[PDB]
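Enquirer: One structure is given below, represented as C-alpha cells, and several questions about it will come after.
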Amino acid sequence: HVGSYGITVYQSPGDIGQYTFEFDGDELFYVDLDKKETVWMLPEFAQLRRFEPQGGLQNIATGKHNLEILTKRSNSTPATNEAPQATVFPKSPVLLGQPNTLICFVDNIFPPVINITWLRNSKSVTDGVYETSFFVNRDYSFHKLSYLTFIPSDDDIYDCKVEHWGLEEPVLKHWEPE
Amino acid sequence: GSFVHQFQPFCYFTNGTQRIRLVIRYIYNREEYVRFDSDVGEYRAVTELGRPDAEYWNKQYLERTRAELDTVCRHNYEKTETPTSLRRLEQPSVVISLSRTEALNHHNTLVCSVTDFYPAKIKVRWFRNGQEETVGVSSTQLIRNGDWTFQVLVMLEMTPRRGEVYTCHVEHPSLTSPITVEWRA
Amino acid sequence: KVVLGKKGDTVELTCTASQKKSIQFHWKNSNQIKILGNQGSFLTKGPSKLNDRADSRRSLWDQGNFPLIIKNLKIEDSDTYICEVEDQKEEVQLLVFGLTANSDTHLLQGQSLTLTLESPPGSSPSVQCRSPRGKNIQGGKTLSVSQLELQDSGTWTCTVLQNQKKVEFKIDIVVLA
Amino acid sequence: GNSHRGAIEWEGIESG
C-alpha cells in the first residue's frame, strides 16, 4: 500500500493551490481552500475518519512561502508547458438505454492548469459533469479525470475537449458507442 | 509564464505496518530539490536548490520528521485507512461480447469485460470446453476509473464452433466463489 | 529493416501505417506470439517473455505510429517482430549484442586486456576497437590486447558491424603503474 | 471524533 497524506501544490501567478490525501492511487479527499472544508470522494469515509482542514490550509501557506524562495533560487525559471493527452472510456459496459458514465482520463499535465469539458453532438455539456483534483505522477507531471453521466443511444456522439497552454488549440478526443 | 511548487509525501507500507518507509519530495516546477527518505535517515539535497534546506532541516526538524513514520504513516494506516480503504470490497461485473458479427467456423474474439471492482487484485481466466486458454488470451492493463473501482478487458482469440462453451472465469477477494460467464456459439 | 540494440538499453522499433488514426494493430514475434496491440483505445499486453518490458507510445497512434518499445534488453530478445496495422504487415528484425570486458577491474601496466562480443546465435559480425591513443585491434567474438601501457588508460571505442549497419560501445579502461 | 492528520510541509531557509 501507499498513502500520500498531504500532497501540497502551489502555483503562481494566480495563487493556485491544492491539498489532497491519496491512498493506493485514489483520492481520499481534497481540502477546499476557499470554503475551508475537507471534501471526501466517498462521502461514507467522512463518517469513519476525519481531517481538520486547517492542516491543509497551513501546508498550503507554507507551499506558497517555499514557492517564492524557490522561484528566487532558480533565478525565476518559469514552468515549461506540456501537451496534455486525453483518453475516453466508459465506466460500465455500454448498453442502449442503461445509465452510464463516460470517463476522460488526461495524463501528462504540466503545469497543473487545464480545462476539461464535454461536447455532445459538437455542443458543450454542463450537467452531469464532475472532475477530480490533479494526481501526482512519478515524473512530476499530473493526471486528472473528468466524468459525464449519459445514456448510450444511436444518435449521441461525444468529445472530451482539453484546453491547455501546451496545446496550440483545444484538442478533442472523440467517443461514440457501438 | 508561471511557477509551480509541489510537496509530495509518501508512506510505503509492506505487510501492513511491519515495514513503513517515509519519502518526502520537495519540487520546484518539475525538479525535486530536497528529499527526506527514512531509509536514508535525514534530509538530502537532490540538486543545488536544496542545500539551503537540507543543512538547516537536519538540525531543526530531523526528529520531528522521523517521528511522522509513527505519528502519521502508522497512525493513519491503523486508525483511518483500516476502517475505510482496507475494508472496501466491490464485486466485479463480468459480461462477454463478440467483437465481429458471428459466423461459425470464422475467426473472432470474445471480450470479457470485468468492471467496477476494488481492490485491484484480480484473476481473470478464459476456458474453452473446460480447458484453460493461455496463448490466445490478451489483456488491457488494469484500468483505474478514478472513482475507487477498476476495470480490465481480457480477450480470447477463437473460432466459434457448434457445441462449444467458452467461459470467462473471475476470482476476486470480494467473492466467496468465482464468477463465471459462459458464451455458446 | 534491421535494428541493432545494446544489452540493457531500450529500443524503439517503428511502425508507420497510413490513415493517420488509432486504428487496429498488433505486434507479434516469430512464433506469432502477440506481444502488444490495441484493444479499443486501450493497450493490452498478453503473457509473454517481454510483458513487463514492452510498451508503446499511445499519443502517436492518431498519427499512424505504433512503436513497440522494449527496455532492459536481453540477447534473447533478439528476434524477428512483425507489426500488422489493418491489412499491412511490416517485419523488423532485432539483433541484440553485448560487449563485455572479461578483465574485471584494476588493470595494471603490462597486463593483457580481453573483451568478448555477445551476439545472436543467428548471425555474426566483425568487431573493431580503438585505444585512447592509436592502435586499432580488430577481431571476431574475442579481442585481446596482450600488454597494456599507461597510455591506454582512457576510454576506448569498439565497433560492431552487421549489414551496412553498426553499433558502438565505449568502455573506459584504467591502467595503473 | 476520528481525527485525521497529514504530513507537515516545512519552511525553507532564506538568503546567505
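Note that chain C carries Swiss-Prot numbering, so the residues on display, from first to last, are 27-203.
Placed from the backbone N, Cα and C atoms, the Cβ positions cover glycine too.
Pulled these features from Swiss-Prot for this protein:
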type	residues	note
DOMAIN	C:126-203	domain 'Ig-like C2-type 1'
MUTAGEN	C:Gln65 to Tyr	Increases the affinity for MHCII; when associated with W-70; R-85 and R-88
MUTAGEN	C:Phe68 to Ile	Abrogates the interaction with MHCII and T cell activation
MUTAGEN	C:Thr70 to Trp	Increases the affinity for MHCII; when associated with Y-65; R-85 and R-88
MUTAGEN	C:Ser85 to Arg	Increases the affinity for MHCII; when associated with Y-65; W-70 and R-88
Enquirer: Quick test of understanding: given the mutagenesis positions C:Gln65, C:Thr70, C:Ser85, name the ones whose C-beta is under 8 angstroms from chain A.
Expert: C:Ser85
Enquirer: For chain B, give the subset of the mutagenesis positions C:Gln65, C:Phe68, C:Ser85 whose C-beta is less than 8 angstroms from one of that chain's C-beta atoms, in sequence order, otherwise 'none'.
Expert: C:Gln65, C:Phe68
Enquirer: Could you state the CA-to-CA distance between C:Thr70 (mutagenesis position) and C:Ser85 (mutagenesis position) to the nearest Å?
Expert: 15
Enquirer: Let me know the most crowded of the mutagenesis positions, choosing from C:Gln65, C:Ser85 and counting other Cβ atoms within 10 Å.
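Expert: Answer returned by the neighbour count: C:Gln65.
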Enquirer: At the Cα level, what's the spacing in Å between C:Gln65 (mutagenesis position) and C:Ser85 (mutagenesis position), rounded?
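Expert: So the Cα of C:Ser85 (mutagenesis position) lies 15 Å away from that of C:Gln65 (mutagenesis position).
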Enquirer: Have a look around C:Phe68 (mutagenesis position) and count the other CB atoms within 10 A of its CB, chains all included.
Expert: 17
Enquirer: For a three-state summary based on DSSP, what are the helix, strand and coil counts in the domain 'Ig-like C2-type 1' (C:126-203)?
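Expert: Secondary-structure breakdown of the domain 'Ig-like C2-type 1' (C:126-203): 3 helix, 37 strand, 38 coil.
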Enquirer: I want to verify one value. Collapsing DSSP to three states, which class is C:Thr70 (mutagenesis position)?
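Expert: DSSP assigns C:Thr70 (mutagenesis position) to strand.
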Enquirer: Could you tell me the C-alpha distance between C:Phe68 (mutagenesis position) and C:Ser85 (mutagenesis position) in angstrom, no decimals?
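Expert: The separation of the Cα atoms works out to 11 Å.
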